[PDB]
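Novice: Dumping the structure here so I can ask a few things about it.
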Amino acid sequence: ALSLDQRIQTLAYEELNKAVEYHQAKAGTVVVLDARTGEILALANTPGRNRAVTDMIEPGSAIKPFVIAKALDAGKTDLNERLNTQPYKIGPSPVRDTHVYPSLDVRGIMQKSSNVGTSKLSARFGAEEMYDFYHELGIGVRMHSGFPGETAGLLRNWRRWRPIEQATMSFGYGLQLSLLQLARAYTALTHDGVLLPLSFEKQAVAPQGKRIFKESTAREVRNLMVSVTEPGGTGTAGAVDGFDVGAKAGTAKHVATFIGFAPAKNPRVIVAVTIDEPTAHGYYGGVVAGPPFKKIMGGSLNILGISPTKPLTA
């Protein structure tokens with residue numbers, strides 16, 4: 001039986017369509033997954049091809065949590081280390097954040113979505129090691145959905161990586177994956193370190209996945225991601241009243257992305273939104289894709305009957 005939840009699919013289409021029209025965008029896509037089983041609860045596209053599976057995107061900041069999780073999982077950093085986060089170059093190419101942060105701890109690197117912090121964490125691993133990690137998340141691996149135009153994504157051979165390229169990949173540029181591949185990757189965080197396959201069929205139990213991170217790492221990383229949606233974080237537009245939300249906003253003509261899960265401690269749902277070429281009222285992920293994320297997330301939690309874990313303000 002088909003995994004789509006008609007009430008969540010209707011909600012996803014409603015909110016996706018409102019955002020595309022408001023931002024006078026070319027197109028958009030939403031994926032909603034069950035965060036414990038990998039079942040696809042909603043898959044909505046604006047008219048035309050199934051962009052969720054056909055359109056390769058550079059993930060931008062949405063890849064950062066995985067790099068941080070890897071460095072924690074292998075013991076290459078911990079929650080006490082403060083890193084020098086000044087911008088730098090490798091040859092002629094700069095690596096820089098939106099702002100100049102002198103130093104940040106790992107929780108700060110997540111909260112402020114630091115390109116510098118994340119690239120320095122990635123640099124503690126060899127290129128081959130990082131390449132295998134990206135591969136293991138599913139990047140460059142076809143999903144075989146059967147939809148016309150489906151992309152495998154792009155993961156260049158590690159033998160060709162320059163140091164600048166390893167750095168930029170760690171903050172989400174120079175590799176490419178579909179929104180469906182990216183939403184899949186987030187199951188490694190939500191399902192306590194275990195990547196799930198995804199399914200269009202209803203799953204009576206969670207299927208067999210594969211371990212990417214230790215459970216303790218996945219839990220700690222989910223907790224770090226909560227600071228992104230709280231004041232001081234880069235993803236406050238995706239806050240949902242009454243819940244802790246872990247999310248990232250991303251930008252890559254532009255593509256605006258926002259992806260997240262809730263409740264943060266024990267996730268029920270992943271919601272991922274891309275808006276293609278917004279031309280009005282903003283073009284960054286948080287401004288553009290944050291609001292429909294927020295509405296699809298809060299709406300799905302209500303549909304699925306998940307009680308608020310903290311007090312309602314509004």
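Just so you know, the numbers here start at 1 and follow the chain as drawn.
So how was this one determined? The header says X-ray crystallography, 1.9 Å.
Cβ from N, Cα, C; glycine included.
Per Swiss-Prot, the feature active site, acyl-ester intermediate maps to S61. According to Swiss-Prot, the natural variant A256 to G (Swiss-Prot position 516) carries this note: In strain: CDC84-060418, CDC77-124615 and CDC84-060384. One natural variant catalogued in Swiss-Prot, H281 to N (Swiss-Prot position 541), is accompanied by this note: In strain: FA19 and CDC84-060418. For the naturally occurring variant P291 to S (Swiss-Prot position 551), Swiss-Prot gives the following note: In strain: CDC77-124615. For the natural variant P291 to L (Swiss-Prot position 551), the note given in Swiss-Prot is In strain: CDC84-060384. Listed in Swiss-Prot is the natural variant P292 to V (Swiss-Prot position 552), annotated as follows: In strain: CDC84-060418. Per Swiss-Prot, natural variant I306 to V (Swiss-Prot position 566) is noted as: In strain: CDC84-060418.
Where in this structure would I find these features, and how exposed are they?
Specialist: For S61 (active site, acyl-ester intermediate), the count of additional Cβ atoms within 10 Å of its Cβ stands at 26 [all protein chains shown].
When Cβ atoms from all protein chains are considered, those within 10 Å of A256 (variant position) total 28, not counting its own.
Taken residue by residue with DSSP, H281 (variant position) is part of neither helix nor strand, so it is coil. Sequence-distant contacts of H281 (variant position), defined as residues of its own chain at least six apart whose C-beta falls under 8 angstroms from its C-beta, comprise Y22, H23, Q24, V287, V288.
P291 (variant position) falls within a helical segment according to DSSP. With a cut-off of 8 Å between CB atoms and residues at least 6 apart in sequence, the same chain places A19, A237 near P291 (variant position), listed in sequence order.
For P292 (variant position), the number of other Cβ atoms no farther than 10 Å from its own Cβ, over all displayed protein chains, is 28.
Sequence-distant neighbours of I306 (variant position) (same chain, 6+ residues apart, CB-CB distance under 8 A): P263, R268.
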Novice: Taking DSSP three-state, what's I306 (variant position) in: helix, strand or coil?
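Specialist: Where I306 (variant position) sits, the three-state DSSP reduction gives coil.
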Novice: Looking only at C-alpha atoms, tell me how far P292 (variant position) is from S61 (active site, acyl-ester intermediate), rounded to the nearest Å.
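Specialist: One finds 18 Å between the Cα atoms of these residues.
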